[PDB]
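*Asks:* Structure incoming, see below.
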Amino acid sequence: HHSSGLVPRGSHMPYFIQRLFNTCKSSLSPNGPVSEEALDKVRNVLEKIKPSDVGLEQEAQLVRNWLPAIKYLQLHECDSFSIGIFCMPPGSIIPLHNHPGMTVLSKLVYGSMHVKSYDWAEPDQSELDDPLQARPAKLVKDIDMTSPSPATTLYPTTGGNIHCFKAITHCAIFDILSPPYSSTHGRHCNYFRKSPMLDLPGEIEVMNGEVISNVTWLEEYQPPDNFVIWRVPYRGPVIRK
Ligand code: NI
């Protein structure tokens, strides 16, 4: 029945993070995902993620034993995409920011957090208006998420390109970005605040006649000073690149 070790199987299924990296390399480009089918292929692998796949099995146990500093682990950065993990202790915050021209696939690896996200009410006015003045945005998501929760996707103008996170328990957010942030290519991680201007309307009529209700007015701004985030080495299974 068995060869007693003489004939091992070999060419085994690459372990999770290797499989995931391999698929990103084939599914992603400097222009973003190659296709929705291609992006779905990355999404199908990412959904199965476990804390042990990325060396976070110990931190995941802090969830059961339930501003503060956030740890950021960079697993890969190339012109085509980046992979990173935010390890957030309870009560920490990733302040409101956007992902210009970018698609981001994200997965809560463990724990619970709150996400609030918006999109501009008039995406076509991005290149024609001053980002330092108040601009109308529509609410997309405003909800707690608790692992296991399906992977989420934001696009350059839909799915909540402007978002913020607040950790409820210890949690880790696994992010795949294509294209990656690049201050050189005009793709900066810009932060935003609610406009303190008084007389801004709650609803508007935009191009077509569509009435956008519950508008939120956002000003570009420097990130808050209590946002402490430290770069930390990835200590999980190695990626063969
Ligand atoms: Ni983000």
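If you go along the chain as it appears here, the first residue is 1 and each next one adds 1.
Technique stated in the header: X-ray crystallography, 1.9 Å.
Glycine too: its Cβ is placed from the backbone N, Cα and C atoms.
Pulled these features from Swiss-Prot for this protein:
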type    : residues                            : note
BINDING : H97, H99, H163                      : Fe cation binding site
MUTAGEN : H163 to A (Swiss-Prot position 164) : Abolishes catalytic activity
MUTAGEN : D175 to A (Swiss-Prot position 176) : Strongly reduces catalytic activity
MUTAGEN : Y181 to F (Swiss-Prot position 182) : Reduces catalytic activity
MUTAGEN : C189 to A (Swiss-Prot position 190) : No effect on catalytic activity
*Asks:* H99, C189: which of these recorded positions has the highest Cβ count within 10 Å of its own Cβ?
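*Replies:* Counting Cβ neighbours within 10 Å, the top one is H99.
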*Asks:* What is the Cα to Cα distance in Å between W66 and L67, where a stretch of 13 residues has no coordinates?
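*Replies:* So the two residues bracketing the gap are 18 Å apart at Cα.
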*Asks:* Suppose we draw a 10 Å sphere around the Cβ of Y181 (mutagenesis position). How many other Cβ atoms does it contain, all chains included?
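*Replies:* The Cβ of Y181 (mutagenesis position) has 16 Cβ neighbours within 10 Å.
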*Asks:* Which residues of the same chain, at least 6 positions away in sequence, have a Cβ lying under 8 Å from the Cβ of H163 (mutagenesis position)?
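*Replies:* Long-range Cβ contacts: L96, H97, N98, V115, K116, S117, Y118, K141, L154.
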*Asks:* Given the recorded Fe cation site (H97, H99, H163), which additional residues of the same chain have their Cβ within 8 Å of the Cβ centre, ordered by sequence?
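*Replies:* Not counting the recorded site residues, we get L96, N98, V104, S117, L154, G160, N161, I162, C164, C189.
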*Asks:* Could you check which of these mutagenesis positions, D175, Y181, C189, sit within 10 Å of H99 (Fe cation binding site), going Cα to Cα?
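*Replies:* Candidates kept after distance check: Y181, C189.
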*Asks:* When you measure from the Cβ of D175 (mutagenesis position), how many other Cβ atoms are you left with inside 10 Å?
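*Replies:* Summing over all protein chains shown, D175 (mutagenesis position) has 16 other Cβ atoms within 10 Å.
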*Asks:* If one measures from the C-alpha of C189 (mutagenesis position) to the C-alpha of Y181 (mutagenesis position), what distance in angstrom results, rounded to a whole number?
*Replies:* 7
*Asks:* Around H97 (Fe cation binding site), how many other C-beta atoms are within 10 angstroms of its C-beta?
*Replies:* 18
*Asks:* Using Cα coordinates, what distance in whole Å links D175 (mutagenesis position) and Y181 (mutagenesis position)?
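*Replies:* If we compare the Cα positions of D175 (mutagenesis position) and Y181 (mutagenesis position), the gap is 12 Å.
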